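My questions will all concern the structure given below.
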Amino acid sequence: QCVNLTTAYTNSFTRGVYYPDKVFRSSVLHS
Amino acid sequence: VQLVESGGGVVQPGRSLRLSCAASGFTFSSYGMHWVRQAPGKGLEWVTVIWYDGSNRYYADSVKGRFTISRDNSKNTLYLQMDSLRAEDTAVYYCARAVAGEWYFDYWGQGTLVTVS
Amino acid sequence: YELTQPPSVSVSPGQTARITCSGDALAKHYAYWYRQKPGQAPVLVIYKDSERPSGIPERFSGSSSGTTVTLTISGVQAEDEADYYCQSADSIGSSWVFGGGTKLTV
Amino acid sequence: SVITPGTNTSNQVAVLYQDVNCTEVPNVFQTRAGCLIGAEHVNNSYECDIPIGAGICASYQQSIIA
Amino acid sequence: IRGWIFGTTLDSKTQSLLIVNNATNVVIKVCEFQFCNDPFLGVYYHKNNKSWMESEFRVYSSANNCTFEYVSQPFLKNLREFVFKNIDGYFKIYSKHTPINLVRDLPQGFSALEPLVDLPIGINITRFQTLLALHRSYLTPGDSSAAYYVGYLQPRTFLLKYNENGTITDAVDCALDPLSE
Ligand SMILES: *[C@@H]1O[C@H](CO)[C@@H](O)[C@H](O)[C@H]1NC(C)=O
Ligand SMILES: *[C@@H]1O[C@H](CO)[C@@H](O)[C@H](O)[C@H]1NC(C)=O
Ligand SMILES: *[C@@H]1O[C@H](CO)[C@@H](O)[C@H](O)[C@H]1NC(C)=O
Ligand SMILES: *[C@@H]1O[C@H](CO)[C@@H](O)[C@H](O)[C@H]1NC(C)=O
Ligand SMILES: *[C@@H]1O[C@H](CO)[C@@H](O)[C@H](O)[C@H]1NC(C)=O
Ligand SMILES: *[C@@H]1O[C@H](CO)[C@@H](O)[C@H](O)[C@H]1NC(C)=O
Ligand SMILES: *[C@@H]1O[C@H](CO)[C@@H](O)[C@H](O)[C@H]1NC(C)=O
Ligand SMILES: *[C@@H]1O[C@H](CO)[C@@H](O)[C@H](O)[C@H]1NC(C)=O
Ligand SMILES: *[C@@H]1O[C@H](CO)[C@@H](O)[C@H](O)[C@H]1NC(C)=O
């Protein structure tokens, strides 16, 4: 069965970044 | 709050009968409504519910596919259309108001007797 | 979501009647009790297991344990000789259920 | 090109659009080097800090000036 | 928030990806689901146990032609972040769990999301919907008786700084402004 229920912005800042791959890197700036 | 049933009568099996419950004393459009039936010598059996805006309606299995519940919020009137009535459907049909925010029935009408034979 | 309650209770005037109702659903959700007199629509007596409406006297109370809920009526009088029902609803709000009904004999 | 003081001092920048008319890009100062946007041009002459070109320099004085 | 629906027409005409979390695990399925317009999971407060418990699913009316099924560990002032990508047949999910002291806005600062699972789904996704757990009391027939944020990804160049432990601690969006550039 189904029920019929249907009857603003924020700043992302510097979030939403994820590890682009599965390679370990350290003490380095990667583009 | 007053609920007044009408449209009850005597019909043969296979025939249709439409009940109507007129509501007054409250904002009808804000409340869900129920029909409950009670056969002579029997207990209370829930039949159907319709939501305040008619968006949802549910039926007891025993009447499912045969009964249709509808409402006109501009006439403050609740309707129950019973098609393909059977002898087993003989009962006093009550309309009742759903309590806001809860699962019980606060206000009841007087009920109207429907006989199928 | 079935509700089971005894067909009748026999109580003498002045005694306390205990009308029970049981079912798995009653361990999850609240029970509601109605009192119906012949020729009249059902009247809510107890809601949320133990609470009264303003039109119901202190002689009525309720309690619950496990899958069983009980309606307790103290100081039973002739006016209490009515059919009492337990009521509940399912977990999705698509179905309402009443018990068979208990006839209380004073 | 981006004109800036060290990020240790300020994150303010000015942008030079080389060979560009200030009218073709979209504190707007037209120089021979190009259109310098974000720097405030002043009459006061100072020792050159960040070279823009054609006698024009920029510095952080706070905001960036030309 | 218990899960998401990812698909196109979101009905039995096409394959859709259904991701749902519950008390013990996460169930991810790909089927021709006939989804509800307002899909949800019911939850109620158990009066004896005095805790919230699952009731019934009202997400779809039917499902068939299932091509994929995967089950793993559960992950749904507590900020939960996810990134959903659908590239070269892989539906890639990244996630992070961070405690916060904010009410209205997302927190400031940098925290990278880690790979959660790479699913070999291979389907077309153009639309999605969030699956919420709705309290039983909201399902009353009367007129009286769940916040989240959505952004979109773009093809951007980022400069990522990896610290001594290989953790990304900062990043530059190269197209944000002339200084970042
Ligand atoms: C939801 O709306 C549809 C379309 O009007 C209707 O067929 C369906 O029965 C409704 N759901 C319920 C529970 O009434
Ligand atoms: C950064 O500015 C501070 C003054 O606030 C100064 O003491 C420090 O030496 C400067 N460092 C560099 C690299 O310019
Ligand atoms: C920019 O264009 C104007 C005409 O709108 C012209 O008069 C001016 O000399 C041009 N400047 C440069 C540096 O080409
Ligand atoms: C520079 O001097 C000119 C007059 O030659 C004047 O019009 C202009 O406003 C002055 N600009 C500043 C920043 O003083
Ligand atoms: C995905 O399905 C939509 C239809 O909802 C279609 O318009 C779109 O082109 C399809 N995309 C791909 C890659 O198949
Ligand atoms: C969670 O989902 C799993 C599916 O494997 C099911 O076996 C389990 O009973 C579910 N638990 C709850 C609380 O829904
Ligand atoms: C109620 O609590 C008991 C522990 O006292 C637990 O064993 C039981 O499973 C709980 N009921 C439900 C439906 O989870
Ligand atoms: C898979 O889809 C085909 C095409 O609609 C259908 O005939 C078939 O019965 C489906 N598989 C199952 C198990 O229903
Ligand atoms: C890196 O790992 C070491 C060892 O666990 C820890 O002591 C150190 O604080 C970590 N540094 C950072 C920046 O996480």
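Using the numbering of Swiss-Prot, the residues shown for chain D are 596-621, 641-675, 690-694, in order.
For this deposited structure, the header notes the method as electron microscopy, 2.5 Å.
Every residue, even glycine, has its Cβ placed from backbone N, Cα and C.
Quick paste of what Swiss-Prot says about this protein:
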{"type": "VARIANT", "residues": "D:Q613 to H", "note": "In strain: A23.1"}
{"type": "MUTAGEN", "residues": "D:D614 to G", "note": "Increase of pseudotyped VSV particle production ex vivo. Increase of viral load in hamster upper respiratory tract. Produces more infectious particles when cultured in primary human epithelial cells; increases replication and transmissibility in hamsters and ferrets"}
{"type": "VARIANT", "residues": "D:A653 to V", "note": "In strain: 19B/501Y"}
{"type": "VARIANT", "residues": "D:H655 to Y", "note": "In strain: Gamma/P.1, 19B/501T, 19B/501Y, Omicron/BA.1, Omicron/BA.2, Omicron/BA.2.12.1, Omicron/BA.2.75, Omicron/BA.4, Omicron/BA.5, Omicron/BQ.1.1, Omicron/XBB.1.5, Omicron/EG.5.1"}
{"type": "MUTAGEN", "residues": "D:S673 to A", "note": "No effect on O-glycosylation by host GALNT1"}
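Thinking about packing and proximity, how do these listed features fit into the structure?
Neighbour list (D:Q613 (variant position), Cβ cut-off 8 Å, at least 6 residues apart, same chain): D:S596, D:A647, D:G648. D:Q613 (variant position) carries a strand DSSP state (E or B).
Cβ neighbour count for D:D614 (mutagenesis position) (all protein chains, 10 Å cutoff from its Cβ): 9.
Following the DSSP three-state reduction, the secondary structure of D:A653 (variant position) is coil. Cβ contacts within 10 Å of D:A653 (variant position), excluding its own Cβ and spanning all protein chains shown: 27.
On its own chain, D:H655 (variant position) has D:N641, D:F643, D:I693, D:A694 as residues at least 6 apart in sequence with a Cβ closer than 8 Å to its own Cβ.
Take the CB of D:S673 (mutagenesis position) and look out to 10 A: across all protein chains shown you find 18 other CB atoms.
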Could you say whether, by DSSP, D:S673 (mutagenesis position) belongs to a helix, a strand or a coil region?
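The three-state answer is strand.
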Can you tell me the CA-to-CA distance separating D:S673 (mutagenesis position) and D:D614 (mutagenesis position), as a whole number of Å?
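D:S673 (mutagenesis position) to D:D614 (mutagenesis position), Cα-Cα distance: 21 Å.
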Using C-alpha atoms only, work out the spacing between D:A653 (variant position) and D:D614 (mutagenesis position) and round it to an integer in Å.
17
